[PDB]
Structure formats: C-alpha cells, structure tokens
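Take a look at the structure below.
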Amino acid sequence: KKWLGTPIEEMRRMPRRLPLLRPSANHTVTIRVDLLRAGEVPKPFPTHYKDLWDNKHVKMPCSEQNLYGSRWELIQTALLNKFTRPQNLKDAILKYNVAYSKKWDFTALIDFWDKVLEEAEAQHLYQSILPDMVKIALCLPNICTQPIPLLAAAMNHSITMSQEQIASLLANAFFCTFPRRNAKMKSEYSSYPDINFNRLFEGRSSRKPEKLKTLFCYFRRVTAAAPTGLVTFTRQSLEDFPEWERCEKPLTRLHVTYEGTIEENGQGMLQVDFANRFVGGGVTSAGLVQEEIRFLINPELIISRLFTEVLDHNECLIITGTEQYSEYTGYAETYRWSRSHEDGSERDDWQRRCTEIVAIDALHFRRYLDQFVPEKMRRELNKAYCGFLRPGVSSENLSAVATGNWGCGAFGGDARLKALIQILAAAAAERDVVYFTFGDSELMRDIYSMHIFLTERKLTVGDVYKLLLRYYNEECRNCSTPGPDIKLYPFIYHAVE
Ligand SMILES: Cn1c(=S)c2c(ncn2CCNC(=O)NS(C)(=O)=O)n(C)c1=O
C-alpha cells in the first residue's frame, strides 16, 4: 500500500474564527486594517515614511542614517542605469558595496545571463524583469513606511505585512542594498542570517541557474501584478515544557506515506520546515534540500531572514500566508525549476493564504549515538513541541502536523527515532501527524507498525519516553562501537512484550 494508518481525508486542515487584526505590544501591523479588502492592494500604515535606526529594528536601506554621502542616493543612481550585459548589473551593485568588490563573486549571475539563457530570455531579463525589480526596490520608502522590529531571541512577537511590502524588501535583497548585513566578522547582526543575495551570484554550481530561475519567476510575477494578501511572521519562545516522563496523554492519529510532499499533500496542515537555526539555511548561498526548496518556491519565506534572530533551543518561527509561485522537480543536485505555479489556496479573514509553515531546527549530530543521549532527545522533543503548540487554541481547532524525516540526512538524525519524537511532541500538543517518508516504503511500514503497536497497548507519551531512556541506558550509554547492538524499534517491541 502507498499509505498506512488514518486516511488523510480524516485529518484536520485549515481553513475548515480570527479576531480583529490590530497592532499591539506583541503584534506589529504595517498596513491599514480598516481598508483591508479582498482583492485590493493593502495600503501601508503610516502614510508617510517613518525611520528607526537602532539595535531593535531593521536598518532600512532608505534611511537618512544609511551613510558612507547618502547611500540611498547612491543606490538610486547606480540602479537607474540601462542594463544590457551582466557586467552592468555587477558594477551597479558594487557601486554601493565598494568594500566587497574583491570579495563577492558574480560568476553564477554572469553565467546565468550569458550561458544559460537564450537570447530572447536574456533580453526579457534586462529589458523588463530587472528594471521592474529596480523600480519596486526603489519604491521602498513609500511601501515599507513603518519600522520593522527585529524578532530577537526570547521575543514572543508577530509581524503582519503585505505581500507587496515583502516584494519590495526582497527586491532590495536581490540588489544587496541592506546595510550592516555583509561583513563576515561583524558584531551587529552576527546572530542573524544573511539577507542580501550576493552569494546567490557566486560560483559555478548547476544549482544556481535553477535557484535563479525560481526567484526570477517570483519577481516576474509580483512586479507584473502586485499580490494583494498579507503574511504573518511569529517568533514563539516557550518556557513551560512537558515533564515528558510523567505525561499521561495518549498518542494521536497517524497517516504515513512514502508518496507525496509536505507542501502539496499537506495543504492546510501545519507544514514543517526542516530548518537551520539561521532560518532558511543556505537558500541564498549553496543549500538546496527541503528548507531551501520551500524558501525558493515560496520566496516570501526568505524575508524572515531580514528580521529573525538565530533560533534558541526553546524557539520556533511560524509563518502564515506565504504563496507558492513555482513548481519544481528533484532536490539537491537534481533540483529543477519546472514552471510558474498559480496558488489556489483560500485566504483567511486577514487575507492570508491558508498555508502555515513552522521552522524548527534539529540538532546536528557528529556521532550517530549522541542523539540518544537523554538531554538531546528531550531537546528535540521540546523543539518540536514548541513548533506544534498553539497556546490558547482548542485541540479540535488544530490542523494535523505535516512533516517527515526532520534532521535526517546531513544532520545525522535517525529517522525512526525522529519520527517517534515528533509523534510524542504532536501527542503532547494534541495534534495528529501526517508523515511523508519521501520514497522510503520500509520506513513507512516501520513507523506505522510502531505507532499501531503503541496505541493498541494504550501507552502514554510518558510510557514511550521512558522506553527511550531505557534504550539509551541499555544499548547506547556504554556502547564502544559507533552503532548499537540492537536497533530502537526492535528494543521497544521486546521491552513492552
Ligand atoms: C519537499 N520535500 C523534500 S524535498 C524532502 C522531504 N523529505 C526529504 N526530502 C528531500 C530533502 N532531503 C532533506 O531535506 N534532508 S534534511 C532532514 O533536510 O536535512 N520531504 C518530506 C519534502 O516534502
């Protein structure tokens, strides 16, 4: 069978009652809520640009305090020039980035324009797409009129902004205009991800043309017709975590399948981003696995890098309303942009697409057995729990979690352990689980078998967590070999039976 467990049709999904959208101490809203109307471009609030240049807000490229002379005036002069050759664009970007003229490589940008694109596609790029991108970038002070707070470590805070505002900001990131975000050995913003796109232009990987095609598809779409909706970014930091060994909650339902993807088959569900602690990972440099792919096909995710500080162990980032602009095939070395995608998601009463994504970063384990250490299992349980918990929401109102082999592959996670950890965390948060094994049918069967075994025997979250502690002590703590003598799921079956 291609899937096992509860039919996916029985899982809860959004949208199938939001309070009034309003700014407050914990919610920054950058549009006029009284004028928010379906199918209409939102109006920025306030009407006139207001600047904050300090350690708690984004340092805007258009700030009168962005100096070198006015850097914004220099950016305008540099970018309001005809581009007919890729060198023209490199020279323009470097005019206001002189210190990086010998450090930043533009080989991928030159190769994309001169060596990947046919003549007609290159002419379209420099006659239409790039000039339109410049104009929306330079419109920033009329679009993004309200200071954007940094979502700093330990802040529980939300930002709601328009897709149009995000497009203006991302066009600035493409042209590398955000100040104080470039130095390798920086103090300010050292705990924040890269935002400027300069590393997208470097090197000769065959992945870069696919990344550029995916992003130019977005830029062509949102400069041609302004998107009309909103996106919310919420940093969530929890302090009260379950006492996992004493948790009496039962397991929830499971649908597990080796076909499908989180973003296509988990529509309306809480979609997990297998995130780097610097959210978005290598999206605008070299990475191209699950997180980077999602950030490329839903580029509004990328702007989280402008204002989201690196995630601590008890935090996540929740993004609601991003739109899918591209379809793709493959991943990593086989990733290819396929075509433009028309997103058919409904919008909620805040005009946000009904798409909710949570970024939770797994640990990277240099040694396979490290992840069975109780502190490390508890860390991952609490990270998933923070990503799944919605304080103040009834369980009947929570969609299923759509996830998969979180932290596996490069970070060395054990898929069978990580699956059970997510099942326990979802159970504690009172959510069902939809698990995509991405081609691995044996893993599907194994996860299903363990899940049904535990539920039919009515084991609680705590019952299972104590079995994980026993596995560590019996098979991992005093193991001198890189691998344990008995695997986790066999151990659990034997211990219970
Ligand atoms: C879209 N999509 C992808 S592409 C994927 C996936 N499961 C594996 N992949 C391939 C990328 N491989 C990694 O991402 N390994 S990892 C944990 O990120 O470090 N699912 C569930 C998915 O929906």
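What you see of chain A is 451-466, 470-521, 533-961, where the numbers are those given in Swiss-Prot.
So this one's X-ray crystallography, 1.9 Å, going by the header.
The backbone N, Cα and C atoms fix where each Cβ goes, and this holds for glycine too.
DSSP assigns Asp737 (active site) to a strand segment in the three-state reduction. Under the heading active site, Swiss-Prot lists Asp737 (among others).
The active site annotation in Swiss-Prot covers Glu755 (among others) and is backed by experimental evidence. According to DSSP, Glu755 (mutagenesis position) is assigned to a helical segment.
Residues or ranges marked as active site in Swiss-Prot: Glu756 (among others). There are 26 other CB atoms within 10 A of the CB of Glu756 (mutagenesis position), with all protein chains counted.
The secondary structure of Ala874 (mutagenesis position), as reduced to three states from DSSP, is helical. Applying an 8 A CB threshold to same-chain residues 6+ apart, the list for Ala874 (mutagenesis position) reads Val753, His828. Under the heading substrate binding site, Swiss-Prot lists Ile726, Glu727, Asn740, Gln754, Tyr795, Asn869, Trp870, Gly871, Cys872, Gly873, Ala874.
Per Swiss-Prot, mutagenesis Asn740 to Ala is noted as: Reduced poly(ADP-ribose) glycohydrolase activity. The Cβ of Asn740 (mutagenesis position) lies under 8 Å from the Cβ of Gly746, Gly751, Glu755, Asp825, each of which sits 6+ residues away along the same chain.
Quoted from Swiss-Prot, the note on the mutagenesis of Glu755 to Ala is: Abolished poly(ADP-ribose) glycohydrolase activity.
In Swiss-Prot, the entry for mutagenesis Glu756 to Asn states: Reduces hydrolase activity. The structure shown retains the original residue.
What Swiss-Prot notes for the published mutagenesis of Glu756 to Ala is this: Abolished poly(ADP-ribose) glycohydrolase activity.
As a published mutagenesis entry, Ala874 to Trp appears in Swiss-Prot alongside the note: Reduced poly(ADP-ribose) glycohydrolase activity.
Long-range Cβ contacts of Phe875 (mutagenesis position) within its own chain (separation 6+, distance under 8 Å): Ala826, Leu827, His828, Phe829. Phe875 to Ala appears in Swiss-Prot as a mutagenesis experiment; the accompanying note says: Abolished poly(ADP-ribose) glycohydrolase activity.
Once the 3 residues left out of the deposited model between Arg466 and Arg470 are set aside, the two flanking Cα atoms are found 10 Å apart. Checking the recorded positions (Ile726, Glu756, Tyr795, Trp870, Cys872) against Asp737 (active site) with a 10 Å Cα-Cα cut-off leaves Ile726, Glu756, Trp870. Closeness to ligand 1 is met by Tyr795, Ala874, these being the recorded positions among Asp737, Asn740, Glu756, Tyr795, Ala874 whose Cβ falls under 6 Å from the molecule. Rounded to a whole value, the Cα-Cα separation of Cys872 (substrate binding site) and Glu756 (mutagenesis position) is 15 Å.
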